[PDB]
Amino acid sequence: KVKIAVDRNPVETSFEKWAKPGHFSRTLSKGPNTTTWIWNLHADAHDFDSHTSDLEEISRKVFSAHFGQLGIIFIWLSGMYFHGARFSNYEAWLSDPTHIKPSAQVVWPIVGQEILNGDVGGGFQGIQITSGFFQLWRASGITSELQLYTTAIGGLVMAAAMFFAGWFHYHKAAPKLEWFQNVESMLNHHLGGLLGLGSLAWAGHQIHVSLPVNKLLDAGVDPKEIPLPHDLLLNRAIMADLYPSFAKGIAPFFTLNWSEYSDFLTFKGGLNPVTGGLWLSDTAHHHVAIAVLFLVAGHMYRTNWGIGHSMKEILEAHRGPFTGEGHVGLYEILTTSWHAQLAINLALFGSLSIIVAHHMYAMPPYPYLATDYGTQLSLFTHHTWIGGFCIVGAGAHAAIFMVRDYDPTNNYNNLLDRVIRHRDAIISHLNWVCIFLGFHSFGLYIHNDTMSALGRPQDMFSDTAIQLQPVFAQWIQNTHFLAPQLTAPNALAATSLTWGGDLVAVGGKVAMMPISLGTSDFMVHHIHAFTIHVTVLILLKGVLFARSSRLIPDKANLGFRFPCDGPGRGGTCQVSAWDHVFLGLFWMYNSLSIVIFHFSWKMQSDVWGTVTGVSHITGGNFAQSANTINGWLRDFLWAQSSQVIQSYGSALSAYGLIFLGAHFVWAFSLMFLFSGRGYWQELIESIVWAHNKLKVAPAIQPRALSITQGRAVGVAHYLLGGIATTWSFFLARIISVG
Amino acid sequence: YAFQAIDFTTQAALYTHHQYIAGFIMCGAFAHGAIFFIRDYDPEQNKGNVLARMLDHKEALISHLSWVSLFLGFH
Amino acid sequence: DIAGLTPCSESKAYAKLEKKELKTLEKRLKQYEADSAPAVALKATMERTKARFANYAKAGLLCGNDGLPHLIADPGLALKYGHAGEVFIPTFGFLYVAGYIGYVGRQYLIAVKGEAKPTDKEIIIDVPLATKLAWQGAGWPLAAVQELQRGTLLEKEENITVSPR
Amino acid sequence: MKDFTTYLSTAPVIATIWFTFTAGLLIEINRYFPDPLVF
Amino acid sequence: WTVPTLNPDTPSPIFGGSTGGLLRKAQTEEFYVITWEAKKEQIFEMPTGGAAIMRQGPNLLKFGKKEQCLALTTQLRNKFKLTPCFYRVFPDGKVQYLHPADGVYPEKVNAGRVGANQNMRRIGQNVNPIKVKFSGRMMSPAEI
Amino acid sequence: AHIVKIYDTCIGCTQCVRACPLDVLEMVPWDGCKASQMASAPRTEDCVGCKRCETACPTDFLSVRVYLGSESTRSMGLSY
Amino acid sequence: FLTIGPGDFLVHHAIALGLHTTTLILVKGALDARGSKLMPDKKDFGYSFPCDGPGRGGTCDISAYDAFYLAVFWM
Amino acid sequence: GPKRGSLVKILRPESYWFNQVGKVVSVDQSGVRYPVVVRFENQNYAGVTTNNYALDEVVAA
Ligand code: CLA
Ligand code: CLA
Ligand code: CLA
Ligand code: CLA
Ligand code: CLA
Ligand code: CLA
Ligand code: CLA
Ligand SMILES: CC1=C(/C=C/C(C)=C/C=C/C(C)=C/C=C/C=C(C)/C=C/C=C(C)/C=C/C2=C(C)CCCC2(C)C)C(C)(C)CCC1
Ligand code: SF4
Ligand code: SF4
Ligand code: SF4
């Protein structure tokens, strides 16, 4: 029986526990004796497993926490809309998108920082934004600042509702454990109601507001002169003036004569040629199809009536001869362990974000987006980074499950058990394939460097010497370009210009052209494969050996996060799964930095540029230069950092400052990464003596950071430094040459 | 030497060479001084002289080196 | 003057840099309307630029061969040639405020060590006692030299040391 | 209310209030007295 | 109490076979063999990875190092309240009993034990490294 | 083999014994402390030098000390 | 005797920073080689030992050799 | 030796609380080598606030 189950008034709303730091932990509620306490207080603040053993209380805590997160995000969205309405040039940009730079941040005139308010056009001065909100707002049909202001107030109201919902569902009416364990009902409601009704209501908004307003905006009529959306809902005769299908109403829908809705539910493909974005009619049909699909999908699992599937029965039904008991026991694991769920959801959520990056660069969904090169670079890079971080998190929480929640006396000869039982074979094969990939992928680059340096270019791996053509990718590309003719008859064009074909340009700039693939693309793709495989190796090794290894047979009893097991047995530093997350973080940074460099150079070289033929931003140097390390060093890094290094005295000077600052923070991380806390503790001893001499020794004893906190501080400053460096480089480059 | 300082690459190479040689040799001086303290220092054969009185005020030494390092770095 | 430096009111590269910055600001200015907000902002920027160059030439700063103000850090040379307001008066101003902060922190520590929970006062600040010591710390150099002369500024050799001292 | 002022007496809250006061005082000084290099 | 003997014909726990098992150290140098008597049939965690069903009665497992046998001993002793003992086996067939070599577990005092490696002084009363220079080898001053 | 020493500041709390993952230490009769128990290291040939014993000891300073000496196949923790 | 100015000022104070910091690490390695409060019997392990384990908060890079190691970066 | 509750001072040079002040808990009257039990208000690097000392390692100061 699926029903609402709630306990009344569990936790009194009181300011008492605000005044007692570390109340949540029996160890930390004793008070601070040394400085380590503070760090512990913040590190274990949200580790609810270390607070209680009771799954119900933990579940309630995570529920209200999620509400807090949603309220924060709503505050953030409210801020973006309010700043877009009050401190922007959005209307001016609407009147001239091709020659006005999107700006929605202005600085105050103090200490000379006023110079950052640059000439972005439209009679405005501010910081040019690259988040892409302007294109999203134009695509949604927003025309005035008033509507943005109203959206800001609405989002603030929703933030207040989310914080009230958090307080309410923790302190007043907090759900019971068997409410949270209704996973079949949760999937039904989220697949129907969330994704399904979400895309249904959005398709409603599109068909009724987006399509007419953007059709008029593409027609050329002044935005203020375009009818307001409520007049588009109210008087259907205007909707019939743009698309005569609307004259017949919803009569073709119920009578199944859906073909008459082909005015606004299309299958054109390609891009809008005057606008450089996907057709909103294609997007409307897409969201209608997505809606119907998800609402069908949301009626799959049995709840309070006989019909519907059961998750444990589907899992226990798939058993073979090679795997033994198969998927038995997995339902119990995924309905009692939050960390397993978090690992799965983080992996797929990160992967999904990377897919979002690729599909949004390749098939520009917003108008005047493809030619806002800064926005495209920013969006791709951003969502790729977010993706990578969520994948590393997935590996982390997988390992946390493996140490804290794994219990083999309910999990005995299972898929998980066999994985743990042949982990040596898995890791050794992954090891070998990583070394193989490293040798041949990186070795081609080193080979080319040597041959080019020795004056023998005919012996290189290139398009003119020893060729290594991406035959398979070229074949898939050609097939997808020829797809509208035979295997997709109702498609007018291909799904993306990059497959092949003509060229769509807007305002003299290239929106998208066919992307060619040669030896350089072969080499970078195998570099990507190598780095990804190594990252998977580290993380997977971390999760498979989290409990035990031949080195530490009882590693599980030492916890998930611990520094080592002493200098014996040769040395056991970084044996914990946490340390494997730490190394996977560095390798994830490596991989995604090479990925975004690939994207940046390739787009600036073979795609972007002006139309007179097409003059590219870097003239097409990718195909001959991206085969040597010196080529990346000179033609990419050195050449394209001109803009960042000479940005002083202009509006881009902040990117130079953050270039230097990011380099500094990156180097600053090396002190934590390369050293150890014994030295620092002894140094602190001397300093403590000096403070004792002058009666200024604190009652809370100064302690050097822990080993694991030294590693954490190290990797955090390392990531912040490197990522912010590439951020400043990218933004200054693409804003100046864009 | 004659027609040195008109060969500029020679100037840069010789200066950089002997400066890095000097840096490694100074770090080795302090390293073998620590090795002296660990292996060869007898405190009973040095009861009250200058070398034991350096170990007696070592916290003031390390504290004032810490102060000049922090001052020069911050400013 | 000092070290072969010309005064900034006499330096030519100083006036050249002033004219160059005004030229950059008016090249940014000449692409707007007359009474618009970017025009008002850039005219306020030009006003502050002219006022800043007039104030630096007024104060008797020394410029180099590039037209930039140079500072003199020697007490007697700056007191002799009238450059005391750039290092000497700033260094005694800094020593006043830095010793203020240090003396207020030291008095807070000695005030909270005499209780049953010194660490609990270190985490959660006694705000009335902190404000009382913050207002009383204006006579910190007098109280500092008085604690120096009584021998109560220093702890004796009851400090923590290592076995070879 | 006693516990709310005890929470406001904690270290990061007071550090936030005090650095907001100090930074705002420096910002108002650099506004009304633009660009001081000497004196 | 007398020193027990190894029965090689003791039934092993129910286990499908891991990749973390023995290596050539078992054939060339040594391998260690653990034995306990169980009260009921119950799943335990193998220290080399995976789950295993123990049999009701005597059990027998062989590991590669001593720490694996201590980890299984600690698991079977703190979680299941059992009394195991693990041996040392050479490829000749030589059997060396240990843990508990006294018969009583070392976490409680028993008469008859002789104290080994006990310095009867403080740690601050060690000599300086100048006093032990130029011996036959490296010496820490705590060796004397 | 590593060097493990026991010093007379031992208070026979048995913490070091229950911390060793290799069964090297044991408690012997003694008369130097109220607990009438002292640690002893009769099996230092199997010691790897992990120093869990030193972590478990409450006394200040340590009453058990591990001096990492010459490595063997047992002290390196090798299963191969 | 090259003509000098405020860049030469800033770089000579950066040089003083580097020298005093490297001297801090090297002198602190020479003097805390006999032992510190975190490790009073450091003379009993020698000059170059890995660590003393994760106990007492963790003791990584506690030997005088490790102070040399950390000071070569500053050199 | 010293009495319960009295303040003493530690002269063991390889101790964390050398040249510092603690409080006597008890003195064992047997032939134990380190009978003086002294608690300290601050903990060492191992988180311990109690140590045993000899008679010539404590001074009631
Ligand atoms: C406004 C009235 C109010 C009051 C008096 C309380 C009081 C309490 N809550 Mg409740 N609760 C409330 C509203 C309130 N809550 C709201 C709005 C939510 C949804 C978030 C919750 C959800 C909730 C959960 C899940 C839990 C509590 C718990 C508690 C108890 C202890 C928590 C504590 O003392 O730390 C106080 C914490 C803070 C003062 C810090 C707030 C952190 C904010 C939310 C994060 C956002 C800051 C933001 C990111 C800015 C950062 C900028 C930059 C520097 C990064 C205490 C009785 C806990 C409990 O009962 O344990 C037994 C517990 O587990 N509350
Ligand atoms: C959520 C993200 C977000 C971000 C990053 C920004 C960022 C900015 N805003 Mg925007 N804004 C936002 C959302 C955001 N805003 C929202 C949701 C609204 C509607 C309420 C606004 C309405 C708004 C206006 C009207 C203005 C800005 C302005 C600014 C700029 C300067 C802010 C400043 O100096 O304030 C002043 C600084 C302070 C008030 C510091 C005091 C902080 C206190 C002391 C902390 C105390 C700690 C306490 C426990 C926690 C806070 C509790 C809280 C209830 C007070 C800065 C770019 C200004 C601007 O753009 O100028 C051109 C401006 O005029 N914002
Ligand atoms: C069809 C109804 C429905 C909808 C739309 C949702 C939607 C959501 N649930 Mg789910 N939930 C449902 C039924 C539903 N739930 C049922 C029946 C159960 C019990 C089996 C759960 C148990 C559950 C748990 C344990 C959690 C969620 C969470 C979430 C949020 C995921 C965050 C996100 O990406 O959304 C995008 C964000 C939005 C779309 C914002 C709009 C949200 C508003 C409130 C509309 C959603 C409708 C809402 C359910 C109606 C509430 C009415 C209320 C006044 C009584 C999302 C808002 C997670 C969460 O974040 O909690 C805070 C979470 O931890 N749900
Ligand atoms: C999912 C979101 C969504 C929403 C909200 C709408 C809404 C609408 N569509 Mg649209 N439509 C959609 C998706 C959506 N559509 C999609 C996906 C397609 C493609 C197939 C279309 C294709 C389409 C066409 C071709 C047309 C519409 C039309 C309409 C309008 C009239 C429909 C109607 O008569 O419904 C039936 C009436 C109701 C459902 C009434 C609602 C119930 C009321 C509010 C209850 C009130 C009760 C309360 C007690 C009384 C108030 C008391 C209070 C005052 C105190 C309406 C604004 C028509 C139009 O006007 O175009 C401009 C039209 O011609 N739609
Ligand atoms: C650029 C510096 C650098 C290099 C060369 C390496 C190299 C490697 N890392 Mg390392 N790593 C690095 C930075 C680097 N890493 C940093 C900064 C960290 C700290 C975050 C790590 C942390 C780390 C982790 C966690 C892991 C690695 C692993 C590896 C190995 C991957 C396997 C492989 O591809 O073999 C191929 C070898 C190469 C690509 C090296 C260059 C080979 C040249 C080009 C050809 C060799 C022929 C040569 C010229 C002949 C010389 C003859 C001469 C001697 C006479 C590889 C040796 C992984 C591993 O070992 O698992 C498989 C692993 O898991 N590293
Ligand atoms: C560029 C990288 C970098 C930087 C900045 C430092 C800086 C320092 N090192 Mg480190 N070191 C480094 C690399 C670096 N090191 C590397 C690669 C190693 C090899 C592992 C070491 C090994 C090492 C040793 C062995 C020692 C040092 C010491 C020091 C300190 C020397 C005294 C000083 O100059 O204080 C000036 C302070 C700075 C230059 C740091 C900047 C502080 C900023 C300006 C303050 C905060 C600003 C802002 C408000 C923060 C906002 C952040 C926001 C999130 C809140 C200084 C903090 C020594 C020490 O501790 O002496 C006391 C010491 O013994 N370092
Ligand atoms: C940090 C170290 C330092 C250094 C290297 C200098 C360097 C100098 N001082 Mg300055 N000074 C300093 C700190 C320093 N000062 C401090 C802390 C004070 C306050 C006590 C002064 C107060 C002061 C006065 C009143 C005068 C100088 C003067 C000078 C210049 C020549 C002095 C000389 O020839 O004697 C050798 C240098 C030293 C012994 C270094 C210490 C300087 C002492 C404190 C003063 C020496 C003054 C000198 C006897 C008078 C020379 C008269 C001149 C006409 C020949 C020289 C550039 C003189 C000047 O203006 O020349 C143009 C001068 O009249 N200084
Ligand atoms: C200017 C001039 C002058 C002067 C000069 C002088 C006076 C100089 C000085 C110089 C000096 C004054 C130098 C010194 C240096 C030093 C050093 C550089 C040191 C180092 C040290 C060390 C390295 C240590 C070591 C050790 C240890 C650690 C332990 C114990 C042992 C030993 C001791 C070995 C004249 C008059 C001629 C004339 C005019 C010009
Ligand atoms: S302390 Fe640092 S170094 Fe010594 S073992 Fe533990 S981790 Fe490795
Ligand atoms: S060694 Fe440390 S722990 Fe083991 S008994 Fe003696 S005192 Fe108790
Ligand atoms: S080091 Fe490892 S083995 Fe040697 S004693 Fe301490 S714990 Fe037992």
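Numbering, chain G: per Swiss-Prot, residues 510-584 in sequence.
Yeah, the Cβs are placed from backbone N, Cα and C, and that goes for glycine too.
According to DSSP, G:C569 ([4Fe-4S] cluster binding site) sits within a strand segment. Around the Cβ of G:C569 ([4Fe-4S] cluster binding site), a 10 Å sphere holds 25 further Cβ atoms from the protein chains shown. Here Swiss-Prot flags G:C560, G:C569 as [4Fe-4S] cluster binding site.
Classification of G:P559 (mutagenesis position) by DSSP places it in coil, neither helical nor stranded. Quoted from Swiss-Prot, the note attached to the mutagenesis of G:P559 to A or L states: Assembles functional PSI. Reaction center is somewhat unstable and interaction with PsaC is impaired. The L mutant is less stable than the A mutant.
Quoted from Swiss-Prot, the note on the mutagenesis of G:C560 to H is: Loss of PSI assembly and function. Within the same chain, residues at least six positions away from G:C560 (mutagenesis position) with a Cβ under 8 Å of its Cβ are G:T568, G:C569, G:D570, G:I571.
Here the residue is the original one, but Swiss-Prot notes a mutagenesis experiment at this spot, G:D561 to N: Loss of PSI assembly and function. Long-range Cβ neighbours of G:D561 (mutagenesis position) (same chain, at least 6 residues apart, Cβ-Cβ under 8 Å): G:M548, G:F554, G:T568, G:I571.
Under the heading of mutagenesis, Swiss-Prot lists G:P563 to L and annotates it as follows: Assembles functional PSI. Reaction center is somewhat unstable and interaction with PsaC is impaired. The Cβ of G:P563 (mutagenesis position) lies under 8 Å from no Cβ of any same-chain residue at least six residues away in sequence.
According to Swiss-Prot, the mutagenesis experiment G:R565 to E carries the annotation: Loss of PSI assembly and function. With a cut-off of 8 Å between CB atoms and residues at least 6 apart in sequence, the same chain places G:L547 near G:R565 (mutagenesis position), listed in sequence order.
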_Under 8 Å by Cβ from G:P559 (mutagenesis position), same chain, sequence gap 6 or more_ = G:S572
_Listed recorded positions with Cβ under 6 Å from ligand 9, out of G:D561, G:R565, G:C569_ = G:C569
